[PDB]
Amino acid sequence: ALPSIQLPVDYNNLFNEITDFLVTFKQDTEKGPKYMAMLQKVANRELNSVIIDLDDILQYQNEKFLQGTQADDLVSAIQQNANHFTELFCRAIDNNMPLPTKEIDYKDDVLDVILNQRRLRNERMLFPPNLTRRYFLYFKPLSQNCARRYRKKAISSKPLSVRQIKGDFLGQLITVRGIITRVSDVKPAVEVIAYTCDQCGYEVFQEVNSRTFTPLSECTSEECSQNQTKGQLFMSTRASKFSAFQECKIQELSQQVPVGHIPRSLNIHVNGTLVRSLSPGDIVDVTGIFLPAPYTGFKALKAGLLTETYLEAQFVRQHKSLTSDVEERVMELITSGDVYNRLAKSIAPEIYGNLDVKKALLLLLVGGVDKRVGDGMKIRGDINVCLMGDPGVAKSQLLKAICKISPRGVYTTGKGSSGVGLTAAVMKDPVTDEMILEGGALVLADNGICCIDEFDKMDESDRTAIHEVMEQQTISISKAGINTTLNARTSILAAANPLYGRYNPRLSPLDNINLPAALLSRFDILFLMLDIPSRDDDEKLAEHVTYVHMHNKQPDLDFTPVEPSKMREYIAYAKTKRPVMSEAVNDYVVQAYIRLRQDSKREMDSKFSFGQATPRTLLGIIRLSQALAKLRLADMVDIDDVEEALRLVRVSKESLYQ
Amino acid sequence: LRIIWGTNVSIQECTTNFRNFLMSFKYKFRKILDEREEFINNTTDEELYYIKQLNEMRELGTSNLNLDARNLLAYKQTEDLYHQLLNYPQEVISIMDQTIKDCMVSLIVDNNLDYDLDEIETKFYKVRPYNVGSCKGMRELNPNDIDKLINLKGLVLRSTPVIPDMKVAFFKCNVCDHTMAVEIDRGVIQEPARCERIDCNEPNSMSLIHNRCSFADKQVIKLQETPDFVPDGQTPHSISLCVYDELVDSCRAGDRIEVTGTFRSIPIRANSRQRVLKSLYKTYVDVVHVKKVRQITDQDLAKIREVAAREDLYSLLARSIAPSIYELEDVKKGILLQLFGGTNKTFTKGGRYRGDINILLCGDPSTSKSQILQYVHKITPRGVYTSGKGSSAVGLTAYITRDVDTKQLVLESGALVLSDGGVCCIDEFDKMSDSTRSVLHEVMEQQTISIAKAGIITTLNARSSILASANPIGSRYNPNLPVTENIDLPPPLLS
Ligand SMILES: Nc1ncnc2c1ncn2[C@@H]1O[C@H](COP(=O)(O)OP(=O)(O)OP(=O)(O)O)[C@@H](O)[C@H]1O
Ligand SMILES: Nc1ncnc2c1ncn2[C@@H]1O[C@H](COP(=O)(O)OP(=O)(O)O)[C@@H](O)[C@H]1O
Ligand SMILES: [Mg+2]
Ligand SMILES: [Zn+2]
Ligand SMILES: [Zn+2]
C-alpha cells in the first residue's frame, strides 16, 4: 500500500512549545505577555488581524538558551514548512482566547443572531471552528539585523527574483522582489457552507479546502432519517462564511534579466485583511508561501505530472496635504526671492540656454482661470504651447523633463502606438471577453499636461481629437452604441520637426511644417528654436556637455538647483490659488490689443509674422496673465503682469527670425 | 411574539410603528430632525406630507412610493427600522407591502364612501426606498455586506432584452389529458410523481406544456465605474444589475445612474454536465430604485399668447438665441426664420414641395460661426451637431454594419435621418470628401436616402434643414476675388 518513512519532526513538542511561547514571551525593550495583550484587543471586536514575528520567536528561543534547556528550533520548522503551522497557530490562538472584557455590543450581526438562536433550541431540546473565527493569521519574515545579532543566517527574507525561484523552494516561506503589473477585483471565496433543510433538524455545515466542491443535497439528521422522499438541501448565504480573495501577477525587473532572455512572471494570491495592499505599477518585496496549484480540469492530462504554482502572500514591504510644515515651506521659498527666474532655471539644469522657453514651460505648468459663463458660454484656462525648431537642439529632453514635474501627465509619441485618439468603446480583455469603455490619453490627463512628441508624423485621426479638445474639451466616444461624452480639460505641450530638415529661407512659416494654419492658431504660444552656428556658443556648449562626461555631476555654478519636492509643493499650492481681476486692469488690455491690431494691419510682410492677430490673441493674453499672477501674487492682478505676459508673447513672436 | 427564523424581525411591532409613522409624520418632525437652521415652518409643519401623497395615489390609482431613509430615521420610535432594514431588506419590504395593503382601507372608509376596493384588493403595492446610506463605489465592496441594501453609482453600458422567468409550471397527462399547475420554488421544479386522478393513476405519463405556463419579466444591466473616481494606471470595473417588473426598460444606454439595491452572490458551475461547483462566487445587485445623475398647461398657453402679443417679437428672439454674439444681428434674423420653416405640403399631382431652409455661413477664419452653430443646436428639439471633416462617406445616412455583441446584422441610420423634422448642423463643410458630398445632393433635392446593400433595398426620409459653416483657403477672404475660388465648393452645392 503506502510505505512509511521516519522523519525527525514531531508535532506534539512543537505544539507544546507554541503554547509556552504564547504565554511566556515578554518584550524586553504596557507589561505582561506581548500577544495576550493583542488577543484581548482582538476579543473586543477591534483588531481583525494577528501577525506573528519570527524575531520574537528567536527571542523566546534565546531566552530558553539562557536558561539552557533544549528547544525545537521553531523558526527553522516554520521556514521549511508553513502551511501546517498556520493551522497549529490558529488552534493555539483558539484555545487561549481571552473573554470579552468590555462593550459586548451585539447589534445586527446575522451570524451572531444565528449562533445565539442555536443555543436556546440546542440546550432546551461541534460545528467547524473556522465559522466562529474572525482574525486572520499572517507570518512576518526574519530580519537580517536580528539574524546577524544572533547569527543563525536567514533564508525567508532574502530578496530573490522570479527567475531564481526553483522547484526546490516549494512549500517554504520566501520573499520575492519585483514590480506589480496586474491586480484583479475582490471577490468572495467560500470557507464554510451552510445548508438549510426544510425544517429538518437544522442547517448543516461543510468546509471547503479546494477551489472546487460539490453540494450535499441530502439531509442525514435523526429526524430526517425517515424514509419518505422529501427534498434536497438548499444553500443559505447568510449562515455561510466567506472571505476576500485577490490575485495579482508580479514581473521580473529589467535589471535582473540576463541578456538575450525574456522576463518571467509569478502569481500571487492574497486572502484576508491584507487584500488591496498592492496596486499596479508598484515595486514591492512580497513574502509568502510558495505552493503548487493542482492544474486539474481540462489540459491536465497532457501535462501528467506538471503543475502550476502560486505564492500565498503574508507581508508587503513597498520600497518607496495641508499642514504647518507646507505652510512654512511656501513662506521660506517666498523669502528666498527670485522665484520666477529660479523656478524657470532649475527646470532641467543639464540643458544650458533656452531660458525663455523655460519661463513659458512654467506658465504651462500653472493653469489659467476656467470660468463658466452663464447661458452656456465657457472659456478655457489651459495652456497650448508648441515648440518648433531644427533637429538637434535638445527638442526631446525638454519635453520628457517637464513630464516629471506634474504627476498628471502623459508622454505620447508618433504612430508607433495609438493613444492620442484611442477613445475606443471596445476592449477584448482576456479575463472575461466583454467590452470595456477605454479612454484615450487626452481624456486620461485631466487638469494635467499632455506631452505630444513628434507631432509632425502623427496622423489626422488624432488631429481630429486635438482639434476638438481645444474647441470644447469634451471627447465624443466611439460608435459602439453608448453615445458618451467625457470630460477632457487638458493642456497641450507639442514638439515639432520642420519639413525636410531645418529652417528654409522660404518665407511662410506654413511652408516650414505640415500643420494647418487653423491648428496652429488654437495654440496659445509658438516657439521657434533655430540652430544658428556661432563660434562663441559652440565653445560653451561643448564645455558644458564634456564636463558631464568627465565628472557625472553637473557643472557647479553660482546658480542653485532648488529641491524638486519644493518645486512640486509650490506648483500645487499655486494651482490651488484662485486669482481675481479688476475693471481698471483690463482697460489697458483694450489699448494693447488695438495697438497690436493696428500693427498687424501693416505687419503683413514677406517673411516675418504669422497672418494677423485674432481675438484669440486677446484671450490668450489674459490666460497667460493668469499664470503669472498665480505665480507669486493673489487677489487683483498687477498692471506689470500684463506687461510681462506681453513681453513673453512678443519674444515668442520675434523668435520667427531667430 | 414569534420571530421569522434566522432574523430578529417581527411583524407585530413593525406594522404598528409604520402606521404610527404614516398617520403621525409631517414636515414638522422632518424639520425638527434635520434642524439645519433657516428651516421653513410656514404651514409646512401641518401639511401631513404622507397622507396627502397617500390620498393622491388612491385617487390616481398608481402604486409608486419614494420612502426615504433620513425621513424614516426622523421618528424616534421607528428608528429601530432604520437599522433593521439595512441588514434584512427582503423581510422588512415584505412587511412594507403587507402594511400598504391595508393603508388603502385605512383611508377609503374614513368617510365611508363608495369606492369598490375590489380592484385595490386585486392590485398589489410595493416601495422604492432611496438614499439608504452613504454612497460608495463598486471598488469598495467586501463580502461583509452580502444581502444588505447599498447605494451605487455608475455608467450604463448596455441592456439585454426581456428574459422570461417561470412562476407556475403546467403539466398535462398524455393518457387522461388532465391539467395541473405546480408552483416552483427557487428555480427547482418538483416533478409530479403520478397522475392525481385515482382512476387514471399511471406512472410516467407527464408532459410539460411550455407555452401554457406563467412567466414574469427580467432585465440585466451592465455598469462601469465612473472615470472620476478611478486612480492612476487602472482599468474600470463592472457590475451586473437585476431589474424586475415595472422598472424594466428604464435605463437607456450610456447614461449615468445612481441605484439602490441588495448585494448578492451566487455560485456558478465548474462543469456544464456535472453537479460540481467551484469555490468562488459571483457578485451582483438586485435593484429596487433607479435615479439618473409636451403636455403644455393652459397657463403656458396664456403666457405664450401674451408674449406673442409683443410689439416686436422679431428682435427679442433675435437677441435671445445668441446672447454672447455681439452684432451679427442679420445672421441671427436668418437663423430665427430658419428655425420655424415655411409650411410643408405634398399634393397628389405635383408631389411634395420642400419647406426647409438651408443656410451657409462662410468668411474670415476667426469669426464666431462655430459658437453660433452650437447655440442653435440646443434650441432646436431634435438635431445633430457633427463636423464634416471626416468619418464614413455614408456617416450621415444608413450604414449596414455587423453587430458587435452578436454575429448578426443591424441597420444603423445616420445623422441626416436622425435629424428628421429638425435642423442638422454641419461643421467644417470644406473638408467633406468628394464622394460623400453627392449624398447630401440627394438629401437636398429629394429629401430621401436609398440604401441597397447586403440584400436590403430600402429608402429612408431625411426632410431636415442644413446649417453649415465653412472656412476659406488662406487667412482672409479678399473681396476682389469672387466667392467661388475662396470657398472651394462646387457651384451647384453653393447655389
Ligand atoms: N542647449 C543644449 N544644452 C545641452 N545639450 C544640448 C543642447 N542642445 C542640444 N543638446 C544635445 O542634444 C541632445 C538632446 O537632443 P536630441 O538631439 O537627442 O533630440 P531632438 O532635439 O529631439 O532631436 P531629433 O530630431 O534628432 O530627435 C543631447 O546630445 C544634448 O547634449
Ligand atoms: N463676435 C464675437 N463675439 C464673441 N466672441 C467672439 C466673437 N468673435 C470671436 N470670438 C471669440 O473667438 C473664438 C472663436 O472660436 P470659433 O469661432 O469657435 O472657432 P472657428 O473659427 O473654428 O469657428 C471664441 O472663443 C470667441 O470667444
Ligand atoms: Mg528627439
Ligand atoms: Zn431533513
Ligand atoms: Zn391521467
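Residues 177-469, 499-700, in that order, are what chain B shows, numbered as in Swiss-Prot.
If you check the header, you will see the structure was determined by electron microscopy, 3.4 Å.
Cβ from N, Cα, C; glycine included.
Listed in sequence order, B:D632, B:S674 are the same-chain residues six or more apart from B:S575 (ATP binding site) with CB atoms under 8 A from its CB. The ATP binding site annotation in Swiss-Prot covers B:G568, B:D569, B:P570, B:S571, B:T572, B:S573, B:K574, B:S575.
Under its mutagenesis annotations, Swiss-Prot gives B:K574 to A the following note: Loss of MCM2-7 complex helicase activity. According to its DSSP assignment, B:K574 (mutagenesis position) is helical.
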Recorded positions satisfying Cβ distance under 8 Å to any chain A Cβ, from B:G568, B:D569, B:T572, B:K574, B:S575: B:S575
Count of other CB atoms lying within 10 Å of the CB belonging to B:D569 (ATP binding site): 14
Cβ-based neighbourhood (8 Å from the centroid) of the ATP site, residues B:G568, B:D569, B:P570, B:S571, B:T572, B:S573, B:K574, B:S575 excluded: B:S674, B:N676
Among B:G568, B:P570, which are binding-site residues, the residue with the most C-beta atoms within 10 angstroms of its C-beta: B:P570
B:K574 (mutagenesis position) versus B:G568 (ATP binding site) - Cα distance in angstrom: 9
Cβ neighbour count (within 10 Å, all chains shown) around B:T572 (ATP binding site): 17
